[PDB]
Amino acid sequence: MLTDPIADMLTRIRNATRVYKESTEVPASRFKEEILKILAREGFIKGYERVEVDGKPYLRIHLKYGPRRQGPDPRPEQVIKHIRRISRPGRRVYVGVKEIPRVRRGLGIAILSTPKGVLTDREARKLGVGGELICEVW
Amino acid sequence: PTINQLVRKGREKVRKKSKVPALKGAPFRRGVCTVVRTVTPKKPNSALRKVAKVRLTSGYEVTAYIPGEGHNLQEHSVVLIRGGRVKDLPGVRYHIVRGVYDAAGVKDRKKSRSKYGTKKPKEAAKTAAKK
RNA sequence: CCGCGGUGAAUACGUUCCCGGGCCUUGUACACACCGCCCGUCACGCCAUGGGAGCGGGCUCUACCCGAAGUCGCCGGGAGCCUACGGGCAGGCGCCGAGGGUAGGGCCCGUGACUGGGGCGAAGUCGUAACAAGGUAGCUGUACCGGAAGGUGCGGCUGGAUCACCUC
RNA sequence: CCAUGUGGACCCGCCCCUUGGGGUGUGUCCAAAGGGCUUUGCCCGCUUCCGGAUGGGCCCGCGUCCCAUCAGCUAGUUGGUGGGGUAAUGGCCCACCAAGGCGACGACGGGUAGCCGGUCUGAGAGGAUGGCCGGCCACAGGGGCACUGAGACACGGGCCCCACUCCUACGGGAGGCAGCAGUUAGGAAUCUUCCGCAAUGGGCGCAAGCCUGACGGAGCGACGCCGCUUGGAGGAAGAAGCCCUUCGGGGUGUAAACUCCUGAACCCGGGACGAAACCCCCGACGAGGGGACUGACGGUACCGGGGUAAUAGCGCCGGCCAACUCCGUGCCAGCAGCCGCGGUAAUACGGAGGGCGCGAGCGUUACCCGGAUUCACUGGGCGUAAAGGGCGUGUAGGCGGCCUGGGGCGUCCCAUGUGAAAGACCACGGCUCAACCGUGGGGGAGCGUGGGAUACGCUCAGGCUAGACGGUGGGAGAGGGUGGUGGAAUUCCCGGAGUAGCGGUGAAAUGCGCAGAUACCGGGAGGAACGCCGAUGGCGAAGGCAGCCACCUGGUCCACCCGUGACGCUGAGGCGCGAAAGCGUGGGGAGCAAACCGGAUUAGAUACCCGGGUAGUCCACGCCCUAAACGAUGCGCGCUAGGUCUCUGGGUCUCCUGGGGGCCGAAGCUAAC
Ligand SMILES: [Mg+2]
Ligand SMILES: [Mg+2]
Ligand SMILES: [Mg+2]
Ligand SMILES: [Mg+2]
Ligand SMILES: [Mg+2]
Ligand SMILES: [Mg+2]
Ligand SMILES: [Mg+2]
Ligand SMILES: [Mg+2]
Ligand SMILES: [Mg+2]
Ligand SMILES: [Mg+2]
Ligand SMILES: [Mg+2]
Ligand SMILES: [Mg+2]
Ligand SMILES: [Mg+2]
Ligand SMILES: [Mg+2]
Ligand SMILES: [Mg+2]
Ligand SMILES: [Mg+2]
Ligand SMILES: [Mg+2]
Ligand SMILES: [Mg+2]
Ligand SMILES: [Mg+2]
Ligand SMILES: [Mg+2]
Ligand SMILES: [Mg+2]
Ligand SMILES: [Mg+2]
Ligand SMILES: [Mg+2]
Ligand SMILES: [Mg+2]
Ligand SMILES: [Mg+2]
Ligand SMILES: [Mg+2]
Ligand SMILES: [Mg+2]
Ligand SMILES: [Mg+2]
Ligand SMILES: [Mg+2]
């Protein structure tokens, strides 16, 4: 039994990418599905599409990387070099609007969860709201 | 530790331990010398080093090193203790200031002075600049 | 001593042991490096501390009696003052009350005969426990005997070496 | 005291409100003083009542250190009714009734501490602190108490007790500086027994004005901060001196000398802002206008003239930390923040020269923050470095899968009230600058009220099955407990047979043997463990668990998808389990074996070796609870290459899928291993 539904996903994407898999599956759910909507509009992952496996819903996240490199260790740079969880369970981290994070000096987002859908540091600030700081990706 | 641990039974702040048992803070002490012996050094170094017990105003009978090339302290002299430990003398952790009370500054010294209480010289003994 | 030459042997299975050395490997708590280290002991000194018969001082709870000031409550009467007699004042008694005394229990401040071991500090003492299979593998909980070191018992551990016991 | 009553107070009936708010009815109760002048006028005052103003009481949410080696506190204590008391609620006080109230979301106790605006530090988060100024509290010799009053339970008021010094014909009285100033004690340490009432302010008065160490100021202290000076230009390939110099010269150094220019101190003359009204006059006693007195600081600041070159020190110069030679000294004398430096070449001791730093100051000591991501929220850890609780069960608590809908507590947003002043930031301005001060401006977390959102968390309802649990059927196992049987071996006893030695050791000896041992055969008693299988294996939460058999019992894995429907993971405290040893009662006691008895080795052996031997090892019940109780690595869950060997279930079965044990290894990790 999972303890933190999201964190699970984030990680499942994290390791997934470290071994360069083409895409990984993760338990479906509105939220996660809305959380991946961002990683997708933002370029960290080609995309996700509702899929079934054994009979239970899952989400196929098609990871995105870069080009192969020159010299030793030719593996492709990472698109999601880092993807942490901020607001863990039993640690709820909600930030005001003036408390929203800047994240990797604009090189990365920070998915918030404001009472106005799931937005990113940008949007959320643009709309003028704050809320549970779900994660930080770069 | 879990943050819900840090919550119940938080973090213990770091208490300090004064390496200078000179009551009520106080920067200097007034004590009455008692025995002015000559303790030896320690592991690496060697010689004879002037030192002297001091019945402190606060009530403590603490040892004190006697700086300088030579001094005039005896068995009843009143003295001022500063503070600072010597590393070749276990037990003492305080210094004796000079040119203060029965404690007189060493003669002829010429650089230290402020340290080693010792009114500089007169140099040819004229105004602030002649010689 | 340096050198010359004349005559001219014996023996060597074999590397285990003795002295010196080369390579490889393992252990190491050693690295002016085993003509090493470290632990413990007895002796001289210094700093602090635990216990601690007994005493002194202040503070608190408890039981019972003693209880100032003062406010509240009762009286305030042919014997006190005032009274248009409605009543007021003095005074009296009482509950409460500072504090005090009696016996007992705990708290800390302080003095202290008697006692324990501690840490450190020059040069010394005796043993050799540990460190390399450290010459009885080591450690460990426990029990016992020993001034102490440590010795042996019982079970565990490897944080044990050595092609007995076979991960590097 | 009576009268009076716009009115107001109370009871009581009623209305509008809604806990003693407002309005009303008949009844009852309650006022008061005068003084003064330019006296038919007005000033002051006075009484009652409603309102404003200000100030304050009370109450509540929230926030406020350390120690659980402080864990239980509480009897007026928790509530209730009646009553007392107060301006008002109330255990605030008393009487009765009930028995409760507070506590691990730390009560009770000990220790420490006035709290805040702010200050210091810090990148921030945070830490440390709360002296000056401002707001709040509390105290005034210790303790208690009330009187008077709007207000006090009254610092320079009062009463009693205590201590204390003081007067006393001893019968009894008097005081309190934690007010300014001073004294003494303490101490490393903290000032003038000043001037002024001119100003701002407070008190009383129609006013004149009185009072006021509040305050405005001056003095002392480099205690801190800020500005100022000791001079400015010139002045030789370069004085003297002192230093160094494999001795030619380098250095102090343009530094001085010397020249010229300026001219703090000091002298002369002038000297003020801070001061305008209260009073008096006109006016109307308004508004307004006119008049006049009014300084502590001061003869000070400041301006004008003249005017002399006219205080410097202190720390360091091995590395951190910027600054190097020589002479002395010789593990001495001495340095030292850490590391250390000195035992006859010291850049680390002392002096000299030189140099760096800072400059009326510089060093030092103490303490706070920093560095210290060394208590880590931001920002750490636990295989071997300090760190996983011996294991489990489970309480409080923390945490919680999937879908939809209500709430919308959290959470976010907008408005608004609050967030005084000083300080802080910013702009502007004043004192010749600054320090310091004035004006304006900005922001603020939090908290209150109103409105809004609803993703995520909380709550509620409805629904699902991907967690979990159950069911069906199957498997392995030294899992445990109870009872019972089995063989080997050992020692002891009996019989037979049989001798002279056996045993033991590096060698030996003690020890056992002719009451005939050992060695061999047969039979008997007893205790303990249980070969080979057996393993590089298994099972158990750990400890731990192996002859076989039966029985009672735990857990667990798989196949089926059948049932419930999130029912879950963790787990402070509690409770239970927990090798060996040890302890208690009782039994048993073959072998072994602490202590102990001898033997031998040794320089000596209370030791390694040897021969005996007690507790003990054994079982029963009770106790102990520790451990290298080790994988030295908490539990659960999800995710991330493989290969190889192995145990156990399913399988289209030497291939794939589940559970468990080892090996080697991707990525990754690690200080390395
Ligand atoms: Mg002192
Ligand atoms: Mg001098
Ligand atoms: Mg001079
Ligand atoms: Mg040894
Ligand atoms: Mg083996
Ligand atoms: Mg009525
Ligand atoms: Mg009411
Ligand atoms: Mg910091
Ligand atoms: Mg007074
Ligand atoms: Mg006035
Ligand atoms: Mg007046
Ligand atoms: Mg200041
Ligand atoms: Mg001139
Ligand atoms: Mg810190
Ligand atoms: Mg650490
Ligand atoms: Mg949920
Ligand atoms: Mg809400
Ligand atoms: Mg303010
Ligand atoms: Mg439900
Ligand atoms: Mg079974
Ligand atoms: Mg559990
Ligand atoms: Mg036992
Ligand atoms: Mg027993
Ligand atoms: Mg026997
Ligand atoms: Mg460790
Ligand atoms: Mg099958
Ligand atoms: Mg496996
Ligand atoms: Mg490996
Ligand atoms: Mg690798």
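The residue numbers of chain B are those assigned by Swiss-Prot, with the residues present covering 2-132 sequentially.
Just so it is clear, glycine is given a Cβ too, placed from its N, Cα and C backbone atoms.
Secondary structure from DSSP puts B:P42 (variant position) in coil. Sequence-distant contacts of B:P42 (variant position), defined by Cβ-Cβ distance under 8 angstroms and a gap of at least six in the same chain, are B:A48, B:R50, B:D89, B:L90. Recorded in Swiss-Prot as a natural variant, B:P42 to S carries the remark: In strain: Isolate HG18; streptomycin resistant.
Among the natural variants in Swiss-Prot, B:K43 to R has the note: In strain: Isolate HG3; streptomycin resistant. The residue drawn here is the original one. Non-local neighbourhood of B:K43 (variant position): B:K88, B:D89, B:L90, B:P91, each in the same chain, at least six residues away, with C-beta under 8 Å from its C-beta.
The Cβ neighbour count for B:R86 (variant position), using a 10 Å radius and every protein chain shown, is 15. Mapped onto three states, the DSSP output places B:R86 (variant position) in coil. Listed in Swiss-Prot as a natural variant, B:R86 to C is described as follows: In strain: Isolate HG14; streptomycin pseudo-dependent.
As a natural variant entry, B:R86 to H appears in Swiss-Prot alongside the note: In strain: Isolate HG31; streptomycin pseudo-dependent.
Quoted from Swiss-Prot, the note on natural variant B:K88 to E is: In strain: Isolate HG19; streptomycin resistant.
Annotation of the natural variant B:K88 to R in Swiss-Prot: In strain: Isolate HG1; streptomycin resistant; the original residue is retained in the structure shown.
Following the DSSP three-state reduction, the secondary structure of B:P91 (variant position) is coil. For the naturally occurring variant B:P91 to L, Swiss-Prot gives the following note: In strain: Isolate HG11; streptomycin dependent.
Around the Cβ of B:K88 (variant position), 9 further Cβ atoms fall within 10 Å across all displayed protein chains. Close to ligand 13, meaning a Cβ under 6 Å from one of its atoms, is not one of the variant positions B:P42, B:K43, B:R86, B:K88, B:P91. Of all Cβ atoms in the protein chains displayed, 11 besides its own lie within 10 Å of the Cβ of B:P91 (variant position).
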